[PDB]
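Enquirer: Mind having a look at this structure? Questions to follow.
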There are 2 protein chains.
Amino acid sequence: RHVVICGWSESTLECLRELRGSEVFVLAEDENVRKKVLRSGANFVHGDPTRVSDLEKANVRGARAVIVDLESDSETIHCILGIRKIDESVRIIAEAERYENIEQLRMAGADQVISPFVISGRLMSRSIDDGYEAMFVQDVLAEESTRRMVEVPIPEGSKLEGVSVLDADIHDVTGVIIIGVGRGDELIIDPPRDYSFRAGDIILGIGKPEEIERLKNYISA
Amino acid sequence: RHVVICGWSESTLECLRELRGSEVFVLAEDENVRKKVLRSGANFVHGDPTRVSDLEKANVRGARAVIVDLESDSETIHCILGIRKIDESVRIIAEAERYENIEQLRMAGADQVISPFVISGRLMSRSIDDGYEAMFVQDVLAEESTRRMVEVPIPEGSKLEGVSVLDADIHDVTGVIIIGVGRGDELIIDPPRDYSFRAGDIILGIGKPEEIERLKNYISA
C-alpha cells in the first residue's frame, strides 16, 4: 500500500495532488524539482529511473503501484524492463506517446498505457467545426468542470444486486449517466438493459457529486 | 475552406489522416518531415511557425481553421499572436501543456485549448486501482475501439424538432448514449429531460456507427 511515480511532468504537480495516499515516492534526475515534490508532502528520490539500483531505492519493491511518466518512449520501456526485473507483481501504469509503441510498451510489462498524444491529435482533427467534443473532454477530463467520471463499487448484497440495467434506471433516478460496467477487469462499455448487476461490479458513469452520492446511496446495501 | 496545422507531432501523422479536406498545409522547421506530410497528400511548407512572414506563406490567411501543435507553450502563444496579427477571424485550435497557461493561451487569441498533459496526469492518478476509467478513454478517445464520440446536426424541421429529451429517448431507440447538447457554442452536458430540441442543435453522444446511423435517421427530416 504505497505508490511510486518515476519521472517529472507539468502534470506531476497535478498528479501529486489528488494522490495523497499512504506514501508517494518520486524518482527523477532533474534535482530542480526537489522543493516542489516535498512542498507537497510526498517523497523525492534523486536518480535515473532506468537504473535498477535506483528503482529499488525508490521502493519499487512492494508498491501499491508504479506510474511511469517519461520524456522518451524508449526510456519508458527500459524503466519498465527494470521495474518488473524487481516485481513481476506490481501494477504498472505508463504514459505513452507513439501508437506504434503501445503494444511493445505493454509486452514490456506495462498494464495501462495512456497515449494523450493520440488523444489530442484526434480531438483537434475532430474539433475543426466545433469544440463541442473538446468541451466535454475539456470538462470531465481536463478538469475545467466539476462534472467528472466516476467508478462506483457495487457492495455486498446491495439494493441493485441482481438487477437489470433497464430496471436500475440510474440516470432517471439519480441523474448520473451510466456509461459502461467494470467486472473482473473487462469494461463492458454501454451495457445492454438485459445485463444483471453482480455484487462486485463497478459502475463507470459520469456526472456531478450529488448525482454521484445519490448513486452511492441507491446502490448501498 | 482550407485547414492549416503548424508544427510537427507524433500525432500529426494521425492528425493528417482523418483530416483529408480540400487543403491541409503544414508548417514546420524540421525538414525531416517533408517526405511524410506529402506521402499523405497534404501540403508542406518549410519555416518557423512564429515568423509572421511564414504563417502567411502557409496561407494562414482565410483558413477554414488553424491548428497549433508545438513543443513549447510560449512558442504557441507567440505563434497565435502572429496568427491573428494576420486574421482576427480564423479559428484557432491549440494543444497546450501547463494549466497555468490555458487562460493566457486563450487571451492570446486561441479558441480551443486541449491540455492532454493535464488529462493524462489525472487518468493515471485515478487509474491506480483500475484502468476502467482509462479503458473507456483509451477506447472512445485513444481510438482502441470503434465506439467513438459523435456530433450530430439536428436538421431543418427534423422528426425530433420541438421534442423533450425524455420523449426523444435516444439510447433506448437507437442505442447511442446521449451525453450533452451543443447549441450556439455552449455545450449543455447532461441535458435535463425537459429540454426541447431546437432544429439547429447538435447532439453530442457516444457509440458505434450503426448506433450513430440509426441516430442520423431518427433525427432526419
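All chain A residue numbers match Swiss-Prot; in order, they span 116-336.
The way this entry was determined, per its header, is X-ray crystallography, 3.2 Å.
Using the three backbone atoms N, Cα and C, a Cβ is placed for every residue, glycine included.
So Swiss-Prot has the following annotated:
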BINDING   A:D184, A:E210, A:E212  Ca(2+) binding site
DOMAIN    A:252-336  domain 'RCK C-terminal'
MUTAGEN   A:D184 to N  At high calcium concentration, mean open time is short and mean closed time is long compared with wild-type
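Could you give the neighbours, burial and distances for every feature on this list?
Expert: Taking the Cβ of A:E210 (Ca(2+) binding site) as centre and 10 Å as the limit, one finds 28 other Cβ atoms among all the protein chains shown. According to DSSP, A:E210 (Ca(2+) binding site) sits in a coil region rather than a helix or strand.
For the domain 'RCK C-terminal' (A:252-336), residue counts in helix, strand and coil come to 24 helix, 20 strand, 41 coil, using DSSP.
All protein chains included, A:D184 (mutagenesis position) registers 25 other Cβ atoms within 10 Å of its own Cβ.
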Enquirer: Cα-Cα, whole number of Å: A:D184 (mutagenesis position) versus A:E210 (Ca(2+) binding site)?
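Expert: For A:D184 (mutagenesis position) versus A:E210 (Ca(2+) binding site), the Cα atoms are 5 Å apart.
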Enquirer: I'd like the Cβ neighbour count for A:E212 (Ca(2+) binding site), meaning other Cβ atoms within 10 Å of its Cβ, all protein chains included.
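Expert: Other Cβ atoms found within 10 Å: 22.
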